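Report on one structure; see the data block that follows.
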Amino acid sequence: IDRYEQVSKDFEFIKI
Amino acid sequence: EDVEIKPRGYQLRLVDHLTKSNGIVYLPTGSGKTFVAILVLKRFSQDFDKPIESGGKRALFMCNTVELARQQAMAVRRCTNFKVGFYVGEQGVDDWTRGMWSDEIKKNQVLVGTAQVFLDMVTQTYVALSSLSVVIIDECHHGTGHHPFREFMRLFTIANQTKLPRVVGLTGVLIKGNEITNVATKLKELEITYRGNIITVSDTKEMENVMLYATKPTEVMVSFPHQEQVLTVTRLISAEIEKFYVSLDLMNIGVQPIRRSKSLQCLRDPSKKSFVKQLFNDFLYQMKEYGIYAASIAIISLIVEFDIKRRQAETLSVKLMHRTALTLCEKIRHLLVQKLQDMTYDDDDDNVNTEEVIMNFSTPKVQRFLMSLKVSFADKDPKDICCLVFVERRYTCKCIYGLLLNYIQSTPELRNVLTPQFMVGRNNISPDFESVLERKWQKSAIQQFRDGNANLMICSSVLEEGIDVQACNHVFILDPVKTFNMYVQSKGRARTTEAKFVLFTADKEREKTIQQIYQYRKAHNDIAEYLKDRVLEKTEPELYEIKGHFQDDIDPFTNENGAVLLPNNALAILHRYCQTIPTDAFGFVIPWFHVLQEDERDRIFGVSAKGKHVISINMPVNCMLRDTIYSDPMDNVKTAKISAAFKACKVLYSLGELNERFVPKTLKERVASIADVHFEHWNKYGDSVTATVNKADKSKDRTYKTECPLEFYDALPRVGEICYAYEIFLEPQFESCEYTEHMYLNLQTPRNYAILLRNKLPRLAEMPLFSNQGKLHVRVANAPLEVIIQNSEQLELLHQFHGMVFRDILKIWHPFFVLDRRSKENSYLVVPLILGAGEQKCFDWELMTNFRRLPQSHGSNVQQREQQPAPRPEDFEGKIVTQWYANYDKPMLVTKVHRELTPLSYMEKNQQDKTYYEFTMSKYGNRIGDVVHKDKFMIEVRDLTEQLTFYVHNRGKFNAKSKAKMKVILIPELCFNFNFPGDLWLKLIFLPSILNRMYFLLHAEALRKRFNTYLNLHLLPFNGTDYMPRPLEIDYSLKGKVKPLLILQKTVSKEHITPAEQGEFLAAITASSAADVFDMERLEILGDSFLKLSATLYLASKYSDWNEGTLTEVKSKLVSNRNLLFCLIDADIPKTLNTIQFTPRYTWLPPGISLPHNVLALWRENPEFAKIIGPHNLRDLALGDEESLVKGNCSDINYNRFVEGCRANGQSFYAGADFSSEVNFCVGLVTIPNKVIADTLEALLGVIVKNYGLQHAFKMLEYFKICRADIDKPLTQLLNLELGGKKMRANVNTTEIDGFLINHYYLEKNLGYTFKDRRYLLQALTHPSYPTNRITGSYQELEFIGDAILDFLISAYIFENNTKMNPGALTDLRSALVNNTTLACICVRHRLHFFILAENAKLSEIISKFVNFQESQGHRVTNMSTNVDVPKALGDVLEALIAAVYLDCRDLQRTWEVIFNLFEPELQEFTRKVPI
RNA sequence: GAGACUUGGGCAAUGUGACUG
RNA sequence: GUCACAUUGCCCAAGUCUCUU
RNA sequence: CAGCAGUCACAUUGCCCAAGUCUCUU
RNA sequence: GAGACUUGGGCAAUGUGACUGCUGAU
């Protein structure tokens, strides 16, 4: 693998 | 603190119910459960100050951790009026005694401490359990299993089951573990544990306002992808990582102890080999989990930790492996940084480039962590940020910290607001990254967080329980939640309002995490359902519950005084006891455990134990029991192990072994051993090893009685016996001058006085007697003249002659004396001898037949002198006269006769133009009418001295008496004449000074014979011997190769043994107070030094399994003056010692004369009249002449007088007065202080070592039962006394020597003694700080014996080579020659500091600065500029190296040669001015 | 040769201070 | 192990008186 | 007595991973 | 797989004691 896979900036602090 | 401590709405009823019965409270953290515990103490504060023995009580506050112990100590000190005892291990508790514990209990009304401390306090029964009013239990949810809370709670059943202390349980979470299903099955375990009901606040809704202080935070979660993608470089680095694992498996490190799995399955690698494996496994886990940039700092941690491990490595083999690991870690760092630098070609913005490289190489989980923190903070105020971040592992904490610093620095929005911190549990990792271990930061990270310096808190599970922290505004759980209690307490750590709880979860494991969180929610909601649904009933009568719960394990053991041994605690005490054994080079100090094979169960206990495991315990090679003990049949390996340990402890204690207090068993008693192996004879005198006296000079001045010598007892002759007469020779030393004519001529005359003895005498050497004219040498006749008492009247006449001589001619008499013929103590007669037939002298019976009554001087009148015949001129030549007209009765010695002078005499200097007749008429004409015989005769006379104690050396000086003295002439008829010749009178004056040396000379001869018989010296020079005359102790203040020492030369050869001169023994007898020319004091120093050397060597040889401290503290009592006094008293010596200064006129009893026998009987046999009669009563016994010289007893009037003397003393102010000081000499009693008896003991030792050498002196020391003989072999020589072991010798072979001895020939080139065994040298050069001390020891043991060796050698050299120095300056210079500073100067001059092996911070610089100072000062001995500290180690290095040199050949001559070669300049420089 | 007597010097046994190992 | 300062005893230097003519 | 630091053994609670045994469901 | 139990490596927290090493003051 050349490099890691970037992840999306946006998300949600979903209630658990 | 404050008055706002008014209780919350719930605590009052809680403490109310806690009084009725045992209770446990379940409230969330931050609700003041500590305060309600303090309230419980307040309610139960009735009986605190009263002592236990009077019925008083106290309380006990149980704790879990030392940090929480300090926290609760602060919490109880802030708002209580009692006194609290902060008890923590590793100090005090293991060294305290019952007195200190009880005294602390007397003052402290409540105590706080960890669980095991209270376990040891209670099981060992320092105080009764009933002495505690209440017991406070923190973290009661741990009260299950083998945890110490349950172990202590077990003690309640076996103890007195009445008036039991109250127990209260406090916990934020009630259940620990994942067995949360059917929680009622878990609550009842803790309930029956404390036999108390669980209680929770019923008004939760109304009291939730207080719970706002512990508000439930909002619960959110972040999901991240967990794709299984890994970079190439990881697969590369793993290859050499596993290669290093394989290579380390092939390492050649030294031997290691037994290590294997918990259940004793196949072996496991040692700690020094598996620690690096574990560290690399953790590093790989971190790298895989958190990303490459995380590894970029994890690797730095690995290097900075392997560097510390290398620095702390003792063996050289470990250093190479750590260097290889360090190189591999450097390579890993190189690859990581190479990957990072191969990335980051896109942009030149260094801050943005660093931020984007942190974002990129980070794993998606850590990336989500980063952006979640960024969006949570978003450059808000620092005071708004207060949170805890919980991860799993310690290196995880450190790595996350290291990457978070870089991430914060890479973002200006977070640079000024985030200040992270980290700390972990007991595995204390260094909190620094770029520096070696040199940090000293007293304030812990918790204190730093409390100060507000740090805002973001990274922490492991250490902060989940117990520690109270500010109410943080956020909680981020980076790692997945795994346990219910951890989740509950983590959610409770967001204790403030508006707090946020953030959990990070994987995308592909999100559903199971949600399910698990929901399960925890249901469990937490169901925790309170058991108490809510509980039927309202007490928790008391079910004792069977506790009995069954506590009887499942192994039953305990109890004995007298209430001491109880916990079976679960047997392993610790067994290991502690087995660690006290003297280890070998690689001896194992732990029991060896070996489970028996399958078919070996029935070989011991039978077929009944097929499934029940049985294991044997193997004792170490130096245990008290060398056999093995087998376990009872148990269903599991761990229970079998604990049962075996418990049985081994029981067996050890049943022998006296296993310390009663259940301890490694061994202390002051080790001493007791040797002690009584020695001080056993103290008990018969009222003393013991533990008894000391420091008041009223008790056991310091003791009364002793004296016995006559063996040759004067029953020496009185009788009728029809062969009597022996030894004449006395007086040789004049002073020249014949005008002032010394008479003292020469009349003292050289043949007429002498001699002693009549019924026994034989040895040959007595000549001694000097100092008189006014000079010195006189006296010698006794070697061969006596045999005579026989042929008639009773002859013996009576001789005894009367003796009595009247002692009564008159010397005036040494007292009114109460009686002429003694019955008592045989020091009884003999003195008689004069004259030529009767040939050269041999027979009895001068003319003297005895005339001088029964001495001529009484009387006045003669003119009529009497007219009738008196004219005296012939020869009637006065040599006779004694005295003037009767004068009141003086003093005798007058005739010097010159006058046949050519007339009473109308010639002129004189004073009475010029005057005659003696005119002078006598003018001066004494009142009592002379006229001189009738006034023609043809006068006499020239000179007086004689009155002094008797002719011991003073300088009393005989004549420098100022050389001046002119008048010539005195008397008229004959006016002075009364004695027929006694002054020839015998002049010699007879010296008699007491003869007898008071003859006494102690016979005593010294007896002692010499005893000490020559016990040491079997009966050779030629000891039977036909000739004794050298008396020597003079001048130092009594009364006016290249080496020369072999004379003290040791008579040890390997017998020709050099000088015969023990009687003068030496006499000097050893005479104390300082005797006021004589010789003394014991000089020999005392040498004797003491020899005693010290012998004691140290003997103790270090018999007890090679002890430490130098115990050896010193035992030889102190062995050599103490208290021991020597009792030893010599046991030797019954004191009857033969010379202390008093010979006061003859008052205290020296005459030999054949003593006070009446009835007085002796009724005043010595009666204890009620032992010392009630004083000298004032004795002097009144002026008995009659027949009542004193023939009858031998007192009359009735004198009987009443001396029987009422004591009563009159008891009826006057004389009552209670001391009648023992020099007035108890009648029975021969003498008062001598212990400093005399001891000093005489080592004086005899010094004489013996001087005359017979070291070997015979050490052999004689055995006679005094101080150096007790060994049972296996009685004893051996002082040399070749085989001593050594695992502390005086290196425990490595010759191959490992050179690895510790970099240079040996370069030390040889200056020392000069080629070692044949370098182990002693290595042990002497091994400093305690060196890492080898844990397996090999230190140089202290060799230093201890080298000190004594050097001390004795220097003392002997300064003794023998300087004959006229008072012990003072002599041993004073010794101290200058044995001082630590001059030893350091010797060490630095000979450059021994190169080879000294040590590892310490100051010590590294002190030696260098001191050697530089000495080189700059030119090796100038201080015995200084800018107070430079002396390296006291170097002196101890020399003190151990001297012993190492000695032990390599066991010869003292080579040791002294080496010492002289070392010390040659100092023994020539110090002797001049002896710098003090 | 001895005592009486004072000035100072020298030596050894008790109390304090301090040094060496 | 040894030294310095305050208390008894011994032996001297100075000088004095008494005793021995 | 106090501060700081080093080495090593043993003890307890809980936790996941792998393997195996029995009861038991399938 | 549930339940009973065990083995082994692994993780975190807790605690004891032994050994020696500093530094300052008494």
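We number chain B the way Swiss-Prot does; in order, the residues shown are 2-1040, 1169-1552, 1602-1654.
Recorded method is electron microscopy, 4.6 Å.
A Cβ is built for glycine as well, from the same backbone N, Cα and C atoms used for every other residue.
Feature annotation from Swiss-Prot assigns domain 'Helicase ATP-binding' to B:15-193.
Under the heading domain 'Helicase C-terminal', Swiss-Prot lists B:366-536.
For B:571-673, the entry in Swiss-Prot reads domain 'Dicer dsRNA-binding fold', with the evidence type sequence analysis.
Per Swiss-Prot, the feature domain 'PAZ' maps to B:875-929; the stated evidence is sequence analysis.
According to Swiss-Prot, the mutagenesis experiment B:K34 to A carries the annotation: ATPase-defective. Unable to unwind blunt termini (BLT) dsRNAs but is able to bind BLT dsRNAs. No effect on binding to 3' overhanging (3'ovr) termini but abolishes binding to BLT dsRNAs; when associated with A-1217 and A-1476. Around the Cβ of B:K34 (mutagenesis position), the same chain contributes B:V26, B:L28, B:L171, each under 8 angstroms and 6 or more positions distant in sequence. Secondary structure from DSSP puts B:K34 (mutagenesis position) in a helix.
In sequence order, B:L28, B:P29, B:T30, B:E466, B:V489, B:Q490, B:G493 make up the list of same-chain residues 6 or more apart from B:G173 (mutagenesis position) whose Cβ falls under 8 Å from its Cβ. A coil conformation is recorded for B:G173 (mutagenesis position) in the three-state DSSP classification, outside any helix or strand. What Swiss-Prot says about the mutagenesis result for B:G173 to E is this: Decreased production of siRNAs from dsRNA precursors.
For B:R324 (mutagenesis position), the count of additional Cβ atoms within 10 Å of its Cβ stands at 14 [all protein chains shown]. Mapped onto three states, the DSSP output places B:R324 (mutagenesis position) in helix. For the mutagenesis of B:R324 to E, Swiss-Prot gives this note: Decreased binding to r2d2. The structure shown keeps the original residue.
Record note (Swiss-Prot), mutagenesis B:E331 to R: Decreased binding to r2d2. The unchanged residue is displayed. Around B:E331 (mutagenesis position), the C-beta neighbours below 8 angstroms that are at least 6 residues distant in the chain are B:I304.
What Swiss-Prot notes for the published mutagenesis of B:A500 to V is this: Increased viral replication of the Sindbis virus (SINV). Under the three-state DSSP scheme, B:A500 (mutagenesis position) falls in the coil class. Around B:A500 (mutagenesis position), a 10 Å sphere centred on its CB holds 20 further CB atoms from the protein chains shown.
One entry in Swiss-Prot concerns the mutagenesis experiment B:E1210 to V. Its note says: No effect on RNAi silencing activity. Summarising the environment of B:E1210 (mutagenesis position), the number of other Cβ atoms within 10 Å of its Cβ, over all protein chains shown, is 18. According to DSSP, B:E1210 (mutagenesis position) is assigned to a helical segment.
A helical conformation is recorded for B:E1237 (mutagenesis position) in the three-state DSSP classification. Counting only residues at least six positions away in the same chain, the Cβ atoms of B:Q1469, B:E1470, B:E1472, B:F1473 sit under 8 Å from the Cβ of B:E1237 (mutagenesis position). In Swiss-Prot, the entry for mutagenesis B:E1237 to A states: No effect on RNAi silencing activity. The structure shown retains the original residue.
In the shown protein chains, 17 other C-beta atoms lie within 10 A of the C-beta of B:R1330 (mutagenesis position). Swiss-Prot lists B:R1330 to A among its mutagenesis entries, and the accompanying note reads: Loss of dimerization, likely affecting formation of the initial binding complex with loqs and dsRNA.
Closest to B:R1330 (mutagenesis position) in space, going by CA atoms and restricting to the mutagenesis positions B:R324, B:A500, B:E1210, is B:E1210. B:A500 (mutagenesis position) and B:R324 (mutagenesis position) have their C-alpha atoms 49 Å apart, to the nearest angstrom.
The chain break between B:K1040 and B:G1169 spans 128 missing residues, with the CA atoms of the two ends lying 36 Å apart. A distance of 64 Å separates the Cα atom of B:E1210 (mutagenesis position) from that of B:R324 (mutagenesis position). If you look at the deposited chain, B:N1552 and B:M1602 flank 49 residues with no coordinates, and their C-alpha atoms are 10 Å apart. Mapped onto three states, the DSSP output places B:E331 (mutagenesis position) in helix.
Helix, strand and coil counts under DSSP for the domain 'PAZ' (B:875-929) come to 14 helix, 12 strand, 29 coil. Per DSSP, the secondary structure of the domain 'Dicer dsRNA-binding fold' (B:571-673) breaks down as 38 helix, 13 strand, 52 coil.
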